[PDB]
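Asker: Pasting a structure below so you can have a look.
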Amino acid sequence: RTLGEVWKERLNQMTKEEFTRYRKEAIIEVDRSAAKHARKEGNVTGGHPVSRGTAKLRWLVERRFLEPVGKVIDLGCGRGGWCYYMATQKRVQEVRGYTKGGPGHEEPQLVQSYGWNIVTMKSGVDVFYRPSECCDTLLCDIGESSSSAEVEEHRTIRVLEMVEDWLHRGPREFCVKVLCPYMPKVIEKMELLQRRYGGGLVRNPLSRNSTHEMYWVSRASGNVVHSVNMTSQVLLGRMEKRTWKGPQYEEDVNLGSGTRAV
Ligand SMILES: Nc1ncnc2c1ncn2[C@@H]1O[C@H](CSCC[C@H](N)C(=O)O)[C@@H](O)[C@H]1O
């Protein structure tokens, strides 16, 4: 049994109240309050991000785990927090996103933060059937969670196979969400995917403890197994913390407004 597995066995035996407590413990969280009430007054020029997403992506680019350049393609962009954010990046001159859409899933939200003009979001597109395009930096935040790990291991290997095909950039940029990185199939796939496209797994501190996801980013490295086991330790440790502090709230990002020339 991998340490990630005991982590799932444990998680699933918790209660609603202990569950809801565990997930947001000691993690970093942004204050959505402002954006929430900006949406109501129909304020699409406040510079407010459309989701908790953008903030997650920023934390990553800001540590230099990647450097978004040229045409940007986003897989499963939902509201568009990764797209609106990229449109505020120096070397990015076009953002394109694709999402499921339809009942149950989100629909891209059209706002006017800094650079919106450069982004095009198309909904009603199931990425697992869509043939590949050319992009300088690719992104993907897909991974439908389940109470079963065998199931996560699959939905992941699928995504990974869906990604490797879009991977025909050059010494390019990418950030891809890995739903279940602890099951052997995903570790064998990663190990190999690493040998071809470099990069590495990264646990994003903005994630909730109720998920073992990690981000394979082009500008990172490190023995995969090692990378995923360290995290498991963390998630396992946050369950037995005698003293419980809630989540730490950092300020939510502000993209600005207006358009970017030409
Ligand atoms: N096959 C598929 N194709 C496209 N999007 C998919 C998909 N399966 C799941 N998704 C999408 O996965 C998204 C994960 S949420 C990602 C949120 C995004 N970074 C933001 O900032 O808003 C959901 O919005 C869902 O619609």
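In order, the residues displayed for chain A correspond to 2534-2795 in Swiss-Prot numbering, which applies throughout.
The way this entry was determined, per its header, is X-ray crystallography, 2.8 Å.
Just so it is clear, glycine is given a Cβ too, placed from its N, Cα and C backbone atoms.
This is the feature table in Swiss-Prot:
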type     : residues                                                                    : note
ACT_SITE : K2589                                                                       : active site, for 2'-O-MTase activity
ACT_SITE : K2710                                                                       : active site, for 2'-O-MTase activity
ACT_SITE : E2746                                                                       : active site, for 2'-O-MTase activity
BINDING  : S2584, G2614, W2615, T2632, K2633, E2639, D2659, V2660, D2674, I2675, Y2748 : S-adenosyl-L-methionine binding site
MUTAGEN  : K2557 to A                                                                  : 85% loss of NS5-GMP formation
MUTAGEN  : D2674 to A, N or K                                                          : Complete loss of 2'-O-methyltransferase activity
MUTAGEN  : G2676 to A                                                                  : 86% loss of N7 guanine methyltransferase activity; 60% loss of 2'-O-methyltransferase activity
MUTAGEN  : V2692 to A                                                                  : 10% loss of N7 guanine methyltransferase activity; 50% loss of 2'-O-methyltransferase activity
MUTAGEN  : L2712 to A                                                                  : 20% loss of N7 guanine methyltransferase activity7; 74% loss of 2'-O-methyltransferase activity
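Mind running through what each feature is packed against?
Answerer: Non-local neighbourhood of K2589 (active site, for 2'-O-MTase activity): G2614, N2737, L2739, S2740, each in the same chain, at least six residues away, with C-beta under 8 Å from its C-beta.
Long-range Cβ contacts of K2710 (active site, for 2'-O-MTase activity) within its own chain (separation 6+, distance under 8 Å): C2673, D2674, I2675, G2676, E2746, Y2748.
Taking the Cβ of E2746 (active site, for 2'-O-MTase activity) as centre and 10 Å as the limit, one finds 20 other Cβ atoms among all the protein chains shown.
The Cβ neighbour count for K2633 (S-adenosyl-L-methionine binding site), using a 10 Å radius over every protein chain in view, is 20.
Mapped onto three states, the DSSP output places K2557 (mutagenesis position) in coil. Within the same chain, residues at least six positions away from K2557 (mutagenesis position) with a Cβ under 8 Å of its Cβ are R2741, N2742, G2779, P2780.
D2674 (mutagenesis position) falls outside any helix or strand according to DSSP and counts as coil.
Every protein chain shown contributes to the tally, and the Cβ of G2676 (mutagenesis position) ends up with 19 other Cβ atoms within 10 Å.
In three-state terms derived from DSSP, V2692 (mutagenesis position) belongs to a helical segment. For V2692 (mutagenesis position), the same-chain residues 6+ apart in sequence whose C-beta sits under 8 angstroms from its C-beta are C2673, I2675, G2676, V2709, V2711, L2712.
DSSP classifies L2712 (mutagenesis position) as coil under the three-state reduction. Around the Cβ of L2712 (mutagenesis position), the number of neighbouring Cβ atoms within 10 Å comes to 25.
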Asker: From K2557, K2589, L2712, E2746, which recorded positions have a C-beta atom under 6 Å away from some atom of ligand 1?
Answerer: none
Asker: Name, in the order they occur in the sequence, the residues of the same chain whose CB lies under 8 A from the CB of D2659 (S-adenosyl-L-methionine binding site) and which sit 6 or more residues away.
Answerer: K2633
Asker: Which whole number of Å gives the largest C-alpha distance between any two of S2584, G2614, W2615, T2632, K2633, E2639, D2659, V2660, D2674, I2675, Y2748, the residues noted as binding S-adenosyl-L-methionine?
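Answerer: Taking every pair among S2584, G2614, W2615, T2632, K2633, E2639, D2659, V2660, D2674, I2675, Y2748, the longest Cα gap is 22 Å.
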Asker: For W2615 (S-adenosyl-L-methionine binding site), just give me the three-state DSSP call.
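Answerer: SS state of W2615 (S-adenosyl-L-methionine binding site) = helix.
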Asker: Near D2674 (mutagenesis position), how many other Cβ atoms are within 10 Å of its Cβ?
Answerer: 20
Asker: With a 10 Å radius around each C-beta, find which of these binding-site residues (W2615, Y2748) has the fewest other C-beta atoms nearby.
Answerer: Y2748
